[PDB]
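K.L.:
First, the structure itself, so that you have it in front of you.
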Amino acid sequence: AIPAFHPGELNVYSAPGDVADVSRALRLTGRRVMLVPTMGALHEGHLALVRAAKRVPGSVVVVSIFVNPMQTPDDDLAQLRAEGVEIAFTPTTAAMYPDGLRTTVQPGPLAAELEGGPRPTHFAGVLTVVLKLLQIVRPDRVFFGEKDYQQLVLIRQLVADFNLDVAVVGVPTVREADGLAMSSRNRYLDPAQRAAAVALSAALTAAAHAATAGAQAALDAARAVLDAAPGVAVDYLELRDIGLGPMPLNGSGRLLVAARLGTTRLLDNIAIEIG
Amino acid sequence: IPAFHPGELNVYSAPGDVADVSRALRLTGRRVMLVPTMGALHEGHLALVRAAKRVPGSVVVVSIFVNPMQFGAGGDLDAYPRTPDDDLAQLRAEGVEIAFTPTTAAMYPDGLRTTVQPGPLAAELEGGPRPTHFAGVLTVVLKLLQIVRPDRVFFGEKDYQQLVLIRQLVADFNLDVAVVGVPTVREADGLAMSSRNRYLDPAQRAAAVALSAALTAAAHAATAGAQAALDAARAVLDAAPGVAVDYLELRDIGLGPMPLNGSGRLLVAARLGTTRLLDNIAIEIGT
Ligand SMILES: COc1ccc2c(c1)cc(CNS(=O)(=O)c1cc3ccccc3o1)n2CC(=O)O
């Protein structure tokens, strides 16, 4: 007996078993199931993921809201209802981990670099939960922001390596008017910090344009912009190929930066074409 | 979809081919059964095939893939029995419609990268001196389940620790598959069927009956408690020539962080010359 699903309405499920049943039932009636995993506290970046999912013809949008211990509820639900989303999946920690921590995903060596330097088991947690969510919902496509680019690349590796049957859709970073990448962390910045934070996106965009003049020009331009900001402690600034291997001589790449402003760690990244 | 001819053995090497065929069969109302194997098929494997066949409306997929990732040294890997002609002939005789025989390059085109890390059971018993062994098994089994997407997957109780680890895999990753354990098939004297039995010379084959004798002796001794069951098994192993015991352990049926109660599993590993044999049996304690 399938749990109740009311079409055109926000249906909220906490039991993984229930959302599994509704998703399968929906797949069998011609819906294309789109998954948008979130950690709640939704903002415009999250709504951009929702909107991208919503525009696939015959889509039903599943938004998961799960605070992963290994990696405003009513506010959030009203936004989704406002976006015309039909399923929120809101499971408990116990429901996700009924046997506690046991079998897990071990990321490849990319997980040890960049963000995996300050947080070396962060990515295992993320990939473990994403794999679980994929298996519960069995979506046709799953949506992630390019904001967390290294995470996104690790998810693409998960999907490839485990032969998962889902398309991974990366959605361009939603930005404030001055270019700052949207993030929940942005609200912790004092005005001096928030004005200085603009150096991350400014550096990366300056780098993307300088790149007609080569990889070195691109990197030196980004470094100059970051060097013009006070109180911006750069953790890394790295040019890599699109899959985060070493940057090819010329061609397509990604430039990633991370910096601490007071106690707030900020990240950004951008597409780079070399020459 | 590639060609699929019902009532005939259809052999696919490309993951995409078997995946497409499987999905199309499921969408037609057939139930897809998977029996993951490392080839060198013997009567133990045919029991799994038979169990799968008797699921009504089943189409049966047997995979044959000697998985490098669950082997320690390349030495082990090169020595593994490969008899693919006997394998396919046995599958034909059993009425299996799909054999899935992937290449190493197709399964691991990027080498080792994202893997499954099993829970702490993978470090005990067989996993003790082989710390990456069960990671290798769970990784390839996860991949096979995702490629084939079966309704049910069949594993022998012979490799009992493996079966338990697969059940954990399936629970913890929320996989939508039923795991079916099939009772150990035995030779007339009680010897558990195994691809390793071929390495026993005549003396060794004679001595090897001691494992199953010891376990069945234990299961009946167990009315007198755990110590009696254990000491019965040990006496029988000790009375056998050229049988070096590696472990003999009585655990809970889940083999887990839980004390043995009424129902347990008695597990043995022993060396005959260079050949390492395993067996295990259900044990009820104080009956
Ligand atoms: C499209 O424009 C943007 C811009 C910034 C964005 C996003 C989109 C999305 C995010 C954060 N990712 S998430 O909360 O949806 C998430 C949920 C989840 C669940 C399980 C595992 C990993 C998971 O990751 N951010 C940045 C941020 O909020 O810091």
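Per Swiss-Prot, chain A residues shown: 2-72, 85-288, in order.
Method reported for this entry: X-ray crystallography, 2.0 Å.
In case you wondered, yes, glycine gets a Cβ from its N, Cα and C as well.
Per Swiss-Prot, the features are:
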type	residues	note
ACT_SITE	A:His47	active site, proton donor
BINDING	A:40-47, A:158-161, A:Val187, A:195-198	ATP binding site
BINDING	A:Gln72, A:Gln164	(R)-pantoate binding site
BINDING	A:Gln72	beta-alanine binding site
MUTAGEN	A:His44 to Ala	More than 1000-fold reduction in activity and 52-fold decrease in adenylate formation
MUTAGEN	A:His47 to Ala	More than 1000-fold reduction in activity and 60-fold decrease in adenylate formation. 10-fold decrease in the affinity for ATP
MUTAGEN	A:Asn69 to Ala	More than 1000-fold reduction in activity and 50-fold decrease in adenylate formation
MUTAGEN	A:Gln72 to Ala	More than 1000-fold reduction in activity and 45-fold decrease in adenylate formation
MUTAGEN	A:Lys160 to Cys	More than 1000-fold reduction in activity and 120-fold decrease in adenylate formation. The enzymatic activity and the affinity for beta-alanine can be increased 10- and 3-fold, respectively, by alkylation of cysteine of mutant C-160
MUTAGEN	A:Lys160 to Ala	More than 1000-fold reduction in activity and 50-fold decrease in the affinity for ATP
MUTAGEN	A:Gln164 to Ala	50-fold reduction in activity and slight reduction in the affinity for beta-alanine. 30- and 40-fold decrease in adenylate formation and pantothenate formation, respectively
K.L.:
May I ask which of the binding-site residues A:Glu159, A:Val187, A:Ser197 is closest to A:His44 (mutagenesis position) if we compare their C-alpha atoms?
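P.N.:
Closest by Cα: A:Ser197.
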K.L.:
Return the whole-number Å distance between the Cα positions of A:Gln72 and A:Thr85, the residues flanking a gap of 12 unmodelled residues.
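P.N.:
Once the 12 missing residues are skipped, the Cα atoms sit 19 Å apart.
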K.L.:
For A:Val187 (ATP binding site), which of these mutagenesis positions sit within 10 Å, Cα to Cα: A:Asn69, A:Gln72, A:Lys160, A:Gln164?
P.N.:
A:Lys160
K.L.:
Given the recorded positions A:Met40, A:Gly46, A:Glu159, A:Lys160, A:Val187, return the subset with CB under 6 A from an atom of ligand 1, ordered by sequence, or none if empty.
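P.N.:
Correct list: A:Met40, A:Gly46, A:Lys160, A:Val187.
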K.L.:
Anything within 10 Å of A:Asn69 (mutagenesis position)? Look among the recorded positions A:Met40, A:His47, A:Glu159, A:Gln164, comparing CA atoms, and list what you find.
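P.N.:
Checking Cα-Cα distances against A:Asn69 (mutagenesis position), the recorded positions within 10 Å turn out to be A:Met40.
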K.L.:
Give the three-state DSSP assignment (helix, strand or coil) for A:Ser197 (ATP binding site).
P.N.:
helix
K.L.:
When DSSP states are folded down to helix, strand and coil, where does A:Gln164 (mutagenesis position) land?
P.N.:
helix
K.L.:
Name the one residue among A:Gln72, A:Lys160, A:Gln164 whose Cα is closest in three-dimensional space to that of A:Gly46 (ATP binding site); these are the mutagenesis positions.
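P.N.:
Of all the candidates listed, A:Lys160 is nearest in space.
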K.L.:
Quick one: Cα separation, A:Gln72 (mutagenesis position) versus A:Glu159 (ATP binding site), in Å?
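P.N.:
A Cα-Cα distance of 18 Å.
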K.L.:
Could you state the whole-number distance in Å separating the C-alpha atoms of A:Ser197 (ATP binding site) and A:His47 (mutagenesis position)?
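P.N.:
Here the two Cα atoms lie 11 Å apart.
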K.L.:
Looking at the recorded positions A:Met40, A:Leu43, A:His47, whose Cα is closest in space to that of A:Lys160 (mutagenesis position)?
P.N.:
A:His47
K.L.:
Would you mind checking how many other C-beta atoms are within 10 angstroms of the C-beta on A:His47 (mutagenesis position)?
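P.N.:
Here the count is 26.
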K.L.:
If H, G and I count as helix, E and B as strand, and all else as coil, what does DSSP give for A:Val187 (ATP binding site)?
P.N.:
coil
K.L.:
Looking only at A:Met40, A:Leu43, A:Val187, the binding-site residues on record, which one has the least crowded Cβ, with the fewest other Cβ atoms within 10 Å?
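P.N.:
Least crowded of the binding-site residues A:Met40, A:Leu43, A:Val187, by Cβ count within 10 Å, is A:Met40.
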K.L.:
Would you mind listing, in sequence order, the residues at least six apart from A:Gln164 (mutagenesis position) in the same chain with a Cβ closer than 8 Å to its Cβ?
P.N.:
A:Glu128, A:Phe136, A:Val139, A:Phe157
